[PDB]
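Enquirer: Here it is: the structure, laid out below.
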Amino acid sequence: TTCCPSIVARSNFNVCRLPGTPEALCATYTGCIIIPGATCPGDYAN
């Protein structure tokens, strides 16, 4: 599951993913994170 720290970060995440870039690369490039669970925390609420 991915979790993002803000709106901007999620929007940029989603653009990063359009060409098929691995989630892990899009995470370091945006500040979003990948977790094994399904419940994103309150500081990664977007």
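Per the header of the entry, the method used was X-ray crystallography, 0.5 Å.
The backbone N, Cα and C atoms fix where each Cβ goes, and this holds for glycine too.
Relevant sequence annotations retrieved from Swiss-Prot are reproduced here:
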- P22 to S: In isoform SI (VARIANT)
- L25 to I: In isoform SI (VARIANT)
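Set these features in their place in the structure for me.
Expert: Counting Cβ atoms from all protein chains shown, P22 (variant position) has 10 others lying within 10 Å of its own Cβ.
In the three-state DSSP scheme, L25 (variant position) is classed as helix. For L25 (variant position), the same-chain residues that are 6 or more apart in sequence and have a Cβ closer than 8 Å to its Cβ are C16.
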